[PDB]
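Please read the structure below before turning to the comments.
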Amino acid sequence: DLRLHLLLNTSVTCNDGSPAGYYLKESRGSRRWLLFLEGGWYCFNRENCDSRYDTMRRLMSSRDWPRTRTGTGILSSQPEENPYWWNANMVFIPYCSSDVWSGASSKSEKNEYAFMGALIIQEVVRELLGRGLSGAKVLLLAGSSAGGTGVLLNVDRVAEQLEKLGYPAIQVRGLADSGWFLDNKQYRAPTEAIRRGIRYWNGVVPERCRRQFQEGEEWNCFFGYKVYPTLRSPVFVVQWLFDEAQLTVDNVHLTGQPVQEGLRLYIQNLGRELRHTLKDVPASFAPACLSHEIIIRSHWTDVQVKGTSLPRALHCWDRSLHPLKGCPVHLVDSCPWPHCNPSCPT
Ligand SMILES: Nc1ccc(NCc2cccnc2)c(C(=O)O)c1
Ligand SMILES: *[C@@H]1O[C@H](CO)[C@@H](O)[C@H](O)[C@H]1NC(C)=O
């Protein structure tokens, strides 16, 4: 169990003005820290944010959060469940800003909701430095789905924050799970929703990427293959080749089981395009499966690419940041259809 702490600075809030927070389990014999960003879409105007507040309120408010959470997957402290980082200090940061962790805007007489995702991450880091993070050697910023995209948007800002605070010895790294999307043509859109969202949230993107695409085009930096080459911190990319949320935004629904030629070609092309975008990503894990998220699911140890599991690949990554014989870090499936890899989740 990780224990809830609400932020001491109560001006850093969830959507409805309630304090943001984090869940923490310390490991006093370790100098490694894992900060995980929760996912789950986003909302981009008053009407669809109001709907989210009715039936997804834990993603907009801390009023009903429980006092504890069990750590699972990469957040588990049992070596049987987490071969990679079982002895690390564990942090779970709930997603209550609905802004893909990009926002920097308070609730006011002009704003019904606060969108403070980018500021929530910075305040969590600040308050953790007083609880042992000041002694860390590695800070791994991880996340799934919208939290995976949030890693890409925030990892270099965390590194700059710690540099300016006088901690040049902490190595900041990123782990982005299921947050590497394509702005592709639909089978029958995220780019327009994100564009409107950034204006509604006062959203912020990494500075080098912002300077490339410039004013009005910041939405480009929410797409992994465009923002990743601008980042300085090491980032490991975990991405199913046939991600269920990618297929949803593409208006694809695999149902009833009889795929005709047009849909077959569409799905095969999506796999090939996302393989292409990862070809020059040296730390990556991309299996040919139809699924969504992996790193905090308990059976995350089961899937393999070319005979190597994800916990093994992450360990090999750690070794590379001290090629390695028999301990690979770039693992991308080549077969072209979902579940052509036998280790895919059932
Ligand atoms: N259905 C669905 C679709 C997208 C998701 N990610 C947000 C996102 C979308 C596009 C670009 N970047 C981030 C999620 C989730 O967070 O679980 C669920
Ligand atoms: C609280 O957070 C806000 C928003 O980031 C910041 O402007 C303010 O300085 C913080 N207060 C303290 C005491 O750090």
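Numbering of chain A is taken from Swiss-Prot, so the residues present carry the numbers 88-275, 286-419, 428-451, in order.
Keep in mind that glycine also has a Cβ here, set from the backbone N, Cα and C atoms.
Features of the protein shown, as given by Swiss-Prot:
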ACT_SITE  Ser232  active site, charge relay system
ACT_SITE  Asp340  active site, charge relay system
ACT_SITE  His389  active site, charge relay system
MUTAGEN   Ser232 to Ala  Abolishes enzyme activity. Unable to mediate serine depalmitoleoylation of WNT proteins
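The two recorded residues, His389 (active site, charge relay system) and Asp340 (active site, charge relay system), show a Cα separation of 6 Å. The separation of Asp340 (active site, charge relay system) from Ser232 (mutagenesis position), Cα to Cα, is 10 Å. Counting other Cβ atoms within 10 Å of each Cβ, the active-site residues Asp340, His389 show the lowest value at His389. Chain tracing stops at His419 and picks up again at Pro428, leaving 8 residues unmodelled; the C-alpha atoms of these two are 12 Å apart.
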